[PDB]
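The block underneath contains the structure these notes are about, expressed in structure tokens.
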Amino acid sequence: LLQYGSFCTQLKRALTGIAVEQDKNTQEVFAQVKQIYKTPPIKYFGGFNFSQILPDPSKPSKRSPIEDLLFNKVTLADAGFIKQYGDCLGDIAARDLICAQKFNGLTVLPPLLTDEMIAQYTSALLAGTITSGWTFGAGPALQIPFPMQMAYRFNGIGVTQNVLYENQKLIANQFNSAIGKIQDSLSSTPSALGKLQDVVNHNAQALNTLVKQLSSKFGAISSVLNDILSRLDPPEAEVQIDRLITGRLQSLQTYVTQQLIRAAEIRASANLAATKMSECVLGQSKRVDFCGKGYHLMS
Amino acid sequence: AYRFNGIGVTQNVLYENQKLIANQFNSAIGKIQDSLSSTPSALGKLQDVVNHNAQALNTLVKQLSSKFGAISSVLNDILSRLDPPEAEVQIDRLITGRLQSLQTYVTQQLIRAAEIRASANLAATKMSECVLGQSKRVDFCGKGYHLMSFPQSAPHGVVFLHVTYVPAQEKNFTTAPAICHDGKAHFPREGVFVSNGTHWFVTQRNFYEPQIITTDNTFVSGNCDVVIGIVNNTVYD
Amino acid sequence: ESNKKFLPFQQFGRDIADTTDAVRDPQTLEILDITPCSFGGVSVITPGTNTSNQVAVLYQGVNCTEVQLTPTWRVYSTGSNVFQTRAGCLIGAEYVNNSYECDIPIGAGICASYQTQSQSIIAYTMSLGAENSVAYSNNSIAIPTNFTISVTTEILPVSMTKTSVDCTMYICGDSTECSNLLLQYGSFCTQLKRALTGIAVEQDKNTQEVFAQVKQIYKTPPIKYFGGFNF
Ligand SMILES: *[C@@H]1O[C@H](CO)[C@@H](O[C@@H]2O[C@H](CO)[C@@H](O)[C@H](O)[C@H]2NC(C)=O)[C@H](O)[C@H]1NC(C)=O
Ligand SMILES: *[C@@H]1O[C@H](CO)[C@@H](O[C@@H]2O[C@H](CO)[C@@H](O)[C@H](O)[C@H]2NC(C)=O)[C@H](O)[C@H]1NC(C)=O
Ligand SMILES: *[C@@H]1O[C@H](CO)[C@@H](O[C@@H]2O[C@H](CO)[C@@H](O)[C@H](O)[C@H]2NC(C)=O)[C@H](O)[C@H]1NC(C)=O
Ligand SMILES: *[C@@H]1O[C@H](CO)[C@@H](O[C@@H]2O[C@H](CO)[C@@H](O)[C@H](O)[C@H]2NC(C)=O)[C@H](O)[C@H]1NC(C)=O
Ligand SMILES: *[C@@H]1O[C@H](CO)[C@@H](O)[C@H](O)[C@H]1NC(C)=O
Ligand SMILES: *[C@@H]1O[C@H](CO)[C@@H](O)[C@H](O)[C@H]1NC(C)=O
Ligand SMILES: *[C@@H]1O[C@H](CO)[C@@H](O)[C@H](O)[C@H]1NC(C)=O
Ligand SMILES: *[C@@H]1O[C@H](CO)[C@@H](O)[C@H](O)[C@H]1NC(C)=O
Ligand SMILES: *[C@@H]1O[C@H](CO)[C@@H](O)[C@H](O)[C@H]1NC(C)=O
Ligand SMILES: *[C@@H]1O[C@H](CO)[C@@H](O)[C@H](O)[C@H]1NC(C)=O
């Protein structure tokens, strides 16, 4: 194999580039603000109930109930943790695909940012947008009562403030009911989070196909190198080894190309998500159907 | 002044602070050259394209010295050392390897071209929306409230200079949603009610400029028994 | 030792990749399981060679207690240089208790840097940002009293280099037999030329679309006075 050029250096370079791009995507999406704001100890906002989205201090992970439901809904195969060689050597007579992948040179790297840091970023964004409105996205954060912010948003969509000030209780009750229905809607629907599951399914399928490809003959007498070496005369074994080498190189190149295309698509999706976070959360948008259906208020 | 009116500030704010604004703009422009020169890795995105192209071409050239399972990497040696019907089995290996290298190079170039096209589309949209007009999209033409932008050309790319307005030196105040007077509720037309401790004024949004509360800058449109947190005072005519 | 229940007529055991993992001893009818010997990947963390020649080593996916090795060199562990992260085992760096901005990424929230403390290599947990807390009240507001004009820069790539390739010169050079042999391999080179030409045209299209918004060439007035603004 040493005399077939530098294909493997190119493969390693492409994989490293994809790995770096993933962390860049996450950082660009989730690190808009550099200040960690905290919610006030007293939770009164004019009758608006935000308990379903604020972090829950009782549980160790400090996640909101909706985030807990979301994390329980999606099933993950490998998290990049230490799938230690000690775990694979345990020989529990139940051989999973992870050990087979690991025994053939295929590994998974952990992301730079943990889930706790992402939760902290989300909590900071929520606290800022609840206590300051849209001021903290353009400079220093300025305090303001929540109903006044809501009236300002109604003025933004083209309705006078007395409409809000004379219907505060009804609006608060409607918002509370709408928030309450979200958890039931998410739980009842079985295929709500299909987009997130598709990525995991695609990655697992690609790795399994790559592992399964090792049992092909590619026109040789056997798919095992040791059998060829032990059964054949040394100058005659190269013509059989070359076929296997070429087939495996072709499989690796196909895998790398597919990974590159999928990475480009994921990068486009991440850019869209970052734009949505900048425009619908840190401000009020007038673009039609960009931050929901209807007249946008907040997100 | 028209741009300040666009971001939500009255014109007299500019007309009474023309010299200060001009000096601030001049200093901000002057600092740009020093900031660009001092930073060594400011223009990394533009250098990455050149580095990638050079590396790809160098790899393609270096690939010509591989044997691909043949007896030599030079065609002349094979032709001069081997019997003519036996030389094809050696030439074919080299041909196939070089074809594979070319195909790999072409695929990589296509993917990079797609990425560059996406970047160029974004740059064209930014040029249309931030330079030829004033944008209200948050964080699209800089950080802060957008005023205007200037383009400059660079090797294989463009540079945008965004000018933005940032508030500073804030102060606390006491506020109320409405003012009660003669059994009637008054709401501000534009701005917010503010109290310094004894009196009540009405001010605008992003700049502190108190005014006497009057029927000229308020509308009544209601009664004084349903608004929560109302404060009663006097309204002049 | 093997816990598998081989049938009396079976002699071998295979896995998904179709390689042997269970065997039966020819002399004593006993089942044995075969596992690969320990292995892993190694990464090197260093500052620039212009700064120092010190390095740190990261063994990926390896528990710190399981470290004739394939690499001849060995980095020997002292009392304090060994650290365990969810990304592997780190040797040659000291874990400090402070937090800074990330300098060299390592793993799950762990970064490394070169610090003067005697200069050394330290490892830490990255800091998200400065702590803050805004006071919230339902009868209080904050209003700015001054402003600042700021100027920022943004860099965007537009186009890249346009290249062309000659198949016959690259693959066969001046040989005629090679060209005759290549002539019967189809029309791959026509496709290659078409793709390269398309990319070359697209580059010029990108530049034209970016830089040709207006069709009138305006000129600045000879007198440069704009109310005190210096351009
Ligand atoms: C905000 O909503 C939550 C959930 O609807 C309320 O929590 C409920 O409180 C009642 C009375 O204390 C309990 O019987 C329920 O079991 C709680 N539900 C959950 C899911 O914990 C909460 O009280 C609301 N906020 C306020 C201020 O009333
Ligand atoms: C709040 O603002 C009002 C309006 O300017 C202040 O009242 C003035 O105070 C000055 C200073 O003594 C007097 O010369 C003026 O005659 C007052 N105005 C009127 C209409 O009488 C008031 O002092 C301010 N309060 C605080 C705490 O600064
Ligand atoms: C708003 O900020 C500007 C700039 O920070 C202030 O202008 C400065 O004022 C001080 C005090 O007179 C001078 O010593 C500086 O030379 C000024 N700077 C410039 C660039 O002119 C301005 O005073 C502030 N506004 C208020 C009302 O205090
Ligand atoms: C606009 O700014 C430039 C640069 O800050 C000014 O040019 C300077 O002018 C002074 C006095 O003529 C010279 O001593 C400097 O050497 C010049 N700097 C450079 C870089 O050439 C220019 O004068 C300013 N415009 C006006 C109208 O004053
Ligand atoms: C406003 O008051 C709060 C609480 O007293 C304080 O934290 C804040 O610094 C004050 N704002 C200014 C601009 O002084
Ligand atoms: C004005 O407000 C005060 C304080 O709440 C209240 O005692 C008084 O009754 C109000 N005036 C009228 C005419 O209701
Ligand atoms: C093979 O020979 C050895 C030594 O003579 C003996 O211990 C063993 O049981 C034999 N095995 C069989 C299968 O005959
Ligand atoms: C590493 O080995 C020690 C030794 O007993 C063990 O306690 C620890 O759980 C191991 N760590 C992992 C991640 O397997
Ligand atoms: C690091 O700081 C934490 C903060 O309380 C402390 O509990 C811990 O003991 C410190 N560790 C060392 C090694 O000093
Ligand atoms: C908000 O208003 C309520 C009135 O129900 C009051 O009890 C509370 O103290 C107010 N918030 C603050 C921060 O004073």
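Here Swiss-Prot sets the residue numbers for chain C, with the shown residues being 554-620, 628-677, 689-802 in order.
According to its header, this structure was worked out by electron microscopy, 2.5 Å.
Backbone N, Cα and C atoms are what each Cβ position is placed from, and that goes for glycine too.
Look at C:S673 (mutagenesis position): DSSP puts it in a strand. One mutagenesis experiment catalogued in Swiss-Prot, C:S673 to A, is accompanied by this note: No effect on O-glycosylation by host GALNT1.
Swiss-Prot documents C:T676 to A as a published mutagenesis change and attaches the note Partial loss of O-glycosylation by host GALNT1. Cβ contacts within 10 Å of C:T676 (mutagenesis position), excluding its own Cβ and spanning all protein chains shown: 6.
In three-state terms derived from DSSP, C:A570 (variant position) belongs to neither a helical nor a strand segment and is classed as coil. The Cβ neighbour count for C:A570 (variant position), using a 10 Å radius and every protein chain shown, is 16. Natural sequence variation is annotated in Swiss-Prot for C:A570 to D, with the remark: In strain: Alpha/B.1.1.7.
Among the sequence features in Swiss-Prot, the natural variant C:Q613 to H is noted as follows: In strain: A23.1. Here C:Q613 (variant position) comes close to C:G593, C:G594, C:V595, C:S596, C:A647, C:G648: these same-chain residues lie at least six apart in sequence, with C-beta atoms under 8 angstroms from its C-beta.
Classification of C:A653 (variant position) by DSSP places it in coil, neither helical nor stranded. One entry in Swiss-Prot concerns the natural variant C:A653 to V. Its note says: In strain: 19B/501Y.
According to Swiss-Prot, the natural variant C:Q677 to H carries the annotation: In strain: Eta/B.1.525.
Proximity of C:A701 (variant position) to non-local residues of its own chain (separation of 6 or more, Cβ distance below 8 Å) is seen for none. Under its natural variant entries, Swiss-Prot includes C:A701 to V with the note: In strain: Beta/B.1.351, Iota/B.1.526.
Residues near C:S704 (variant position) in space but far in sequence (CB under 8 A, at least 6 apart, same chain): none are found. Looking at Swiss-Prot, the entry for natural variant C:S704 to L says: In strain: Omicron/BA.2.12.1.
One natural variant named in Swiss-Prot is C:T716 to I, and its note says In strain: Alpha/B.1.1.7. Non-local contacts of C:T716 (variant position) by the CB criterion (under 8 A, 6+ apart in sequence, same chain) are absent.
Between the candidate recorded positions, C:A653, C:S673, C:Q677, the densest Cβ environment within 10 Å is the one around C:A653. Checking the recorded positions C:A570, C:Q613, C:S673, C:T676 against chain A with a Cβ-Cβ cut-off of under 8 Å leaves C:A570, C:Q613.
According to DSSP, C:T716 (variant position) sits within a strand segment.
Between the CA atoms of C:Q677 (variant position) and C:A653 (variant position) there is a gap of 13 Å. The CA atom of C:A653 (variant position) is located 9 Å away from the CA atom of C:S673 (mutagenesis position). Taking CA atoms as the reference points, C:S673 (mutagenesis position) and C:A570 (variant position) are 42 Å apart. Cα of C:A570 (variant position) to Cα of C:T676 (mutagenesis position): a distance of 51 Å. When the C-beta distance to chain B is held to under 8 angstroms, the recorded positions C:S673, C:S704, C:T716 reduce to C:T716, listed in sequence order.
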